[PDB]
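Engineer: Before anything else, here's the structure in question.
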Amino acid sequence: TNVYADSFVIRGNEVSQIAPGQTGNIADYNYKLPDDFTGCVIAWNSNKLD
Amino acid sequence: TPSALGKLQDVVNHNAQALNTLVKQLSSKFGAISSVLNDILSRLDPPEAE
């Protein structure tokens, strides 16, 4: 029905916190996903640009 | 001979024990951590509490 594409930049050891039900600085106070999140999490290294 | 009126005594005893057994199962722990809900939601994470 509708697709939302959230975009941001984090470190490498913080990519695991994007999964649902995780706990951390990025998961809690920066970007929280519900326990029943439907979608795909995509991340790639952008050290050459950022 | 109290067994004479046992027909109605059994009825009232079944009516009593059906409610007492129903409320006794409320304090049970079927494959769970605690019988009460306050000690589960405030101790476990939402992904696992549900």
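Using Swiss-Prot numbers, chain B covers 941-990, in order.
Note: Cβ is positioned from N, Cα and C throughout, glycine not excepted.
Annotations for this protein, taken from Swiss-Prot, read as follows:
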{"type": "VARIANT", "residues": "B:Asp950 to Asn", "note": "In strain: Delta/B.1.617.2, Mu/B.1.621"}
{"type": "VARIANT", "residues": "B:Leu981 to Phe", "note": "In strain: Omicron/BA.1"}
{"type": "VARIANT", "residues": "B:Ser982 to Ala", "note": "In strain: Alpha/B.1.1.7"}
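Help me picture these features in the structure, burial and contacts included.
Structural biologist: Long-range C-beta contacts of B:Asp950 (variant position), restricted to its own chain and to partners at least six residues apart, with a cutoff below 8 Å, are absent.
Under DSSP, B:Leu981 (variant position) is assigned to a helix (H, G or I) in the three-state scheme. Residues within less than 8 Å, Cβ to Cβ, of B:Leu981 (variant position) and separated from it by at least 6 positions along the same chain comprise B:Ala989.
Cβ neighbour count for B:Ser982 (variant position): 8 (other Cβ atoms within 10 Å of its Cβ, all protein chains included).
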